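Participant: Handing you this structure, nothing more for now.
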Amino acid sequence: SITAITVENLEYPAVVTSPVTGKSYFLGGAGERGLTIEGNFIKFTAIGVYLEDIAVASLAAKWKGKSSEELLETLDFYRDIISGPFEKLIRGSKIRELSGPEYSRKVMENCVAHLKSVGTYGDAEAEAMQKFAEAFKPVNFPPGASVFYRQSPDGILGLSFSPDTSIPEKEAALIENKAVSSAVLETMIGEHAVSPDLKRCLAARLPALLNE
Ligand SMILES: O=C1C[C@@H](c2ccccc2)Oc2cc(O)ccc21
């Protein structure tokens, strides 16, 4: 009984299948990001986090039979989602037009702070983050355009860009670095991600699947 979610007229299908991997994923949650200007929340993007179908069996061991309220306050639960042995697919769709460098600047900031935070920001991670930046330089995201982060459990982060919300056929780049590969999702649902919309969605939707 997995449903879809619409955010500012941007829809996130309940389930999806990738042309690049051939696996299928279910919508784990959705929400929105932006900037708070003069006390006002200014929306710029919508975010959807998908989990590989096999994430259920994996998470079932430790989190089956827990209330949504209980999962939401448990950090270890989100750590399993972030680093669990399955792919996570994040799709960010624009509400307001941002150039590749405009959008990527803040993402990279949050990722670098996290990486330095946990002591995993050496030359390799720096180089990987530069490659990350390099991939965004040639693109522009008008309203509706999307960015796809494919977090492979094998320590690789795949980057895709779409004129709209349909999954691209090929990936634009592969960031091969373990620490960086999970940094992006970390800044969305990790312990130091202020916005709880995504975290709450995960707590509210997962319990159902874990029980069957
Ligand atoms: O989904 C977004 C929006 C993006 C953003 C939005 C508006 C202006 C600059 C950057 O910031 C982010 C930073 C992150 O670590 C993760 C996700 C996002």
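Here chain A follows Swiss-Prot for its numbers: 4-215, in order, are the residues you see.
The deposited model was determined using X-ray crystallography, 2.3 Å.
Every residue, even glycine, has its Cβ placed from backbone N, Cα and C.
Swiss-Prot lists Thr48, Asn113, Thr190 with the feature substrate binding site, giving similarity to another entry as the kind of evidence. According to Swiss-Prot, the mutagenesis experiment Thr48 to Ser carries the annotation: Reduced reaction rate. Record note (Swiss-Prot) on the mutagenesis of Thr48 to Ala: Strongly reduced reaction rate. Here the residue is the original one, while Swiss-Prot reports the published mutagenesis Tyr106 to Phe with the comment Strongly reduced reaction rate. Among the sequence features in Swiss-Prot, the mutagenesis site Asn113 to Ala is noted as follows: Reduced reaction rate. Annotation of the published mutagenesis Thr190 to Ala in Swiss-Prot: Reduced reaction rate; the original residue is retained in the structure shown.
Each of the listed features needs to be described in terms of its position in the shown structure.
Facilitator: Remark: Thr190 (mutagenesis position) has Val110, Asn113, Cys114, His117, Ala196 as non-local neighbours, by Cβ distance under 8 Å and separation of at least 6 in sequence.
When other Cβ atoms within 10 Å of the Cβ of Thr48 (mutagenesis position) are tallied across all protein chains shown, the result is 24. DSSP classifies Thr48 (mutagenesis position) as strand under the three-state reduction.
Of all the Cβ atoms in the protein chains shown, 21 others lie within 10 Å of the Cβ of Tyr106 (mutagenesis position).
When secondary structure is read from DSSP and collapsed to three states, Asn113 (mutagenesis position) falls in the helix class.
According to DSSP, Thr190 (mutagenesis position) is assigned to a helical segment.
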Participant: For a quick check of packing: other C-beta atoms within 10 Å of the C-beta of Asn113 (mutagenesis position), how many?
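Facilitator: Its Cβ has 17 other Cβ atoms within 10 Å.
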Participant: Determine, to the nearest whole angstrom, how far the Cα atom of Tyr106 (mutagenesis position) is from the Cα atom of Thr48 (mutagenesis position).
Facilitator: 9
Participant: Write out, in the order they occur in the sequence, the residues of the chain not among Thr48, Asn113, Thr190 that have a C-beta within 8 Å of the mean position of the C-beta atoms of the recorded substrate site.
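Facilitator: For the substrate site, the extra neighbours are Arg36, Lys109, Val110, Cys114, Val187, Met191, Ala196.
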Participant: Which whole number of Å gives the largest C-alpha distance between any two of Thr48, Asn113, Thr190, the residues noted as binding substrate?
Facilitator: 16
